[PDB]
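J.: Following this message is one structure expressed as structure tokens.
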Amino acid sequence: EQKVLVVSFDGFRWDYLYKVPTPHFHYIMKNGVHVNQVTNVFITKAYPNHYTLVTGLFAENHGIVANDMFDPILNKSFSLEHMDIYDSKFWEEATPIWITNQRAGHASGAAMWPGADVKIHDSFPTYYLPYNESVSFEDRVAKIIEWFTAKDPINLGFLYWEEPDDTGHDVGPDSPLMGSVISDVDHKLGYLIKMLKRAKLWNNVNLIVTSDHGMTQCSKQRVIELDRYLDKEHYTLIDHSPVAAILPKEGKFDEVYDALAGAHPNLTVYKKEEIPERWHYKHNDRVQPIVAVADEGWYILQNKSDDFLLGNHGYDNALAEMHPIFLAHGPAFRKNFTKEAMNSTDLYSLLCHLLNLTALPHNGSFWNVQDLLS
Ligand SMILES: *[C@@H]1O[C@H](CO)[C@@H](O[C@@H]2O[C@H](CO)[C@@H](O[C@@H]3O[C@H](CO[C@H]4O[C@H](CO)[C@@H](O)[C@H](O)[C@@H]4O)[C@@H](O)[C@H](O[C@H]4O[C@H](CO)[C@@H](O)[C@H](O)[C@@H]4O)[C@@H]3O)[C@H](O)[C@H]2NC(C)=O)[C@H](O)[C@H]1NC(C)=O
Ligand SMILES: *[C@@H]1O[C@H](CO[C@@H]2O[C@@H](C)[C@@H](O)[C@@H](O)[C@@H]2O)[C@@H](O[C@@H]2O[C@H](CO)[C@@H](O[C@@H]3O[C@H](CO)[C@@H](O)[C@H](O[C@H]4O[C@H](CO)[C@@H](O)[C@H](O)[C@@H]4O)[C@@H]3O)[C@H](O)[C@H]2NC(C)=O)[C@H](O)[C@H]1NC(C)=O
Ligand SMILES: Nc1ncnc2c1ncn2[C@@H]1O[C@H](COP(=O)(O)O)[C@@H](O)[C@H]1O
Ligand SMILES: Nc1ncnc2c1ncn2[C@@H]1O[C@H](COP(=O)(O)O)[C@@H](O)[C@H]1O
Ligand SMILES: *[C@@H]1O[C@H](CO)[C@@H](O)[C@H](O)[C@H]1NC(C)=O
Ligand SMILES: *[C@@H]1O[C@H](CO)[C@@H](O)[C@H](O)[C@H]1NC(C)=O
Ligand SMILES: *[C@@H]1O[C@H](CO)[C@@H](O)[C@H](O)[C@H]1NC(C)=O
Ligand SMILES: *[C@@H]1O[C@H](CO)[C@@H](O)[C@H](O)[C@H]1NC(C)=O
Ligand SMILES: [Zn+2]
Ligand SMILES: [Zn+2]
Ligand SMILES: [Zn+2]
């Protein structure tokens, strides 16, 4: 019976491995697999990308299209910043893998993974923690290890940590201060490895270490200010930057579109049905009528006092800076092997294969990632 632990270090851009010594990441690489370029999903934010990892679906299919959404059929909002994510209907266009695992008779465990503390199709992971950012990494690891060794043990665990995303936002990925947080995340990975070894799990758990997206440098010299073009009374801004999800008030669609389209060289304004197919974003009623996408490193501010951060993400998923790390170690994985590319939609197919689960309909392909396996 194979076991899998998926770890997400939020916002761990693929090339952060090289910013400072990362001996514990390199230990997994030498004894495991590493994928250089993981194409994640648009928009390149936490909630769409973590749900893709556990469904194998693009965002237009699994329905978690952003961290901040408005569903016009439900007439309900979803907002990560307000901790307003627990309305089950926002999640139920798909089924995450822990439910499929449990329907097959296994137990799953989740330590702060996005959505794992949400009731979905009347179900939770067998074991989970109510989301609380203040819980230490070491306490999250302790629960995971406890669950893998419990009287009724899990075969599938999910572990989430908010760095290096948090600091990346604050200082920007180009800051020399990033080295400190990357070194700390490497140290935390080392702690996890040590605890897996102490619990006699290191050589019988397949450890997969990845992330939701990367990070790019922003600047107060690279700002698009919407109120230079648009009357704030004539639309609602559902999501702000770098993918502005715009709901014009009744009658104002042409006004808003004509004022904003072509108004700034680094803001590309799409009507919903003209959104690029390659983003697999548009076929969902939670995609707003106008979606305005800032170019890499540009910030959208509704007005002068809107939020600004020196690092951000959410940009085009073709951009290298938006791509996350991916590496893994375990009995099912090759050793000292490097692969050039994968799609993050493929992880679900890999998980279902490792766990001997029947995958639900998805957008990835096991055949794309079979060469990672021993
Ligand atoms: C934010 O928005 C700005 C627009 O305001 C974008 O800037 C443009 O970027 C494009 C490339 O993406 C530039 O086009 C390239 O220009 C090169 C010449 O650049 C100089 O000269 C122009 C005037 O002609 C100035 O505007 C510019 O500042 C430079 O001083 C050409 O050499 C390029 O052609 C070559 O490459 C292309 C492939 O890229 C080939 O197809 C060609 O055959 C040729 O080999 C190309 O024309 C454009 O000049 C930039 N404009 C400005 C004002 O700088 C930013 O890209 C955008 N930001 C982001 C992050 O997307
Ligand atoms: C959709 O749902 C919202 C409530 O849900 C909240 O907003 C959603 C957009 C979404 O984000 C949800 O997640 C979120 O929980 C309903 O919003 C209500 O809207 C009414 C107006 O239709 C508001 O009442 C108005 O409030 C004004 C400010 O105080 C006031 O001036 C208005 O008075 C005028 O109209 C009334 C009503 O006819 C009249 O009696 C007066 O004399 C005057 O003319 C009016 O009271 C509520 O505050 C909003 N409720 C909440 C809980 O926020 C929205 O109605 C709903 N839409 C549909 C189509 O169902
Ligand atoms: N259930 C939750 N409630 C509130 N915030 C959360 C939750 N899950 C994750 N987060 C936050 O989501 C942020 C990541 O979003 P993002 O910037 O898109 O990567 C992290 O800083 C977390 O603190
Ligand atoms: N109250 C409403 N109920 C149902 N459909 C509406 C309503 N308001 C606008 N629409 C729809 O939006 C379309 C375009 O309207 P307009 O937004 O005025 O360009 C209409 O043809 C309707 O299908
Ligand atoms: C999260 O944990 C800390 C203590 O570990 C506590 O102060 C805080 O109240 C917790 N949050 C919730 C919502 O209970
Ligand atoms: C920007 O908009 C917010 C929200 O409507 C408002 O509270 C704030 O005062 C505005 N700031 C400026 C500088 O106009
Ligand atoms: C990613 O998916 C696309 C479209 O399904 C496919 O053409 C491409 O080969 C995939 N890439 C990898 C590395 O699996
Ligand atoms: C993704 O998979 C879903 C489920 O089968 C399907 O409806 C959708 O068409 C797929 N998307 C693409 C672009 O293949
Ligand atoms: Zn993130
Ligand atoms: Zn972030
Ligand atoms: Zn945070």
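Chain A is numbered as in Swiss-Prot; the shown residues are, in order, 27-400.
Header lists the method as X-ray crystallography, 1.5 Å.
Every residue, even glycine, has its Cβ placed from backbone N, Cα and C.
Per Swiss-Prot, the features are:
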type	residues	note
BINDING	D191, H195, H339	Zn(2+) 2 binding site
MUTAGEN	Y73 to F	Can hydrolyze nucleotides, with about fourfold higher rates for adenine versus uridine and no strong preference for diphosphates or triphosphates
MUTAGEN	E159 to S	No effect on its ability to hydrolyze NAD
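What's the neighbourhood like for each of these?
T.: Under the DSSP three-state reduction, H195 (Zn(2+) 2 binding site) is assigned to helix.
There are 23 other CB atoms within 10 A of the CB of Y73 (mutagenesis position), with all protein chains counted.
Under a cutoff of 8 A between CB atoms, and with a sequence separation of 6+ in the same chain, the neighbours of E159 (mutagenesis position) are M138, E188.
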J.: To see if you understand the setup: which same-chain residues, six or more apart in sequence, place their Cβ under 8 Å from that of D191 (Zn(2+) 2 binding site)?
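T.: Non-local contacts for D191 (Zn(2+) 2 binding site): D36, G37, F38, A72, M241, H339.
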J.: Including all protein chains shown, what's the count of other C-beta atoms within 10 A of the C-beta of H195 (Zn(2+) 2 binding site)?
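T.: There are 18 of them.
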J.: For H339 (Zn(2+) 2 binding site), which of the three DSSP-derived states applies: helix, strand, or coil?
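T.: Once the DSSP labels are grouped into three classes, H339 (Zn(2+) 2 binding site) ends up as coil.
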J.: Taking the centroid of the Cβ atoms of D191, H195, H339 (Zn(2+) 2 site), which other same-chain residues have Cβ within 8 Å of it?
T.: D36, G37, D192, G194, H239, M241, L335, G337, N338
J.: Could you state the CA-to-CA distance between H195 (Zn(2+) 2 binding site) and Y73 (mutagenesis position) to the nearest Å?
T.: 16
J.: Among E159, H195, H339, which recorded positions lie by ligand 3, judged by Cβ under 6 Å to any atom?
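T.: Only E159 meet the Cβ criterion.
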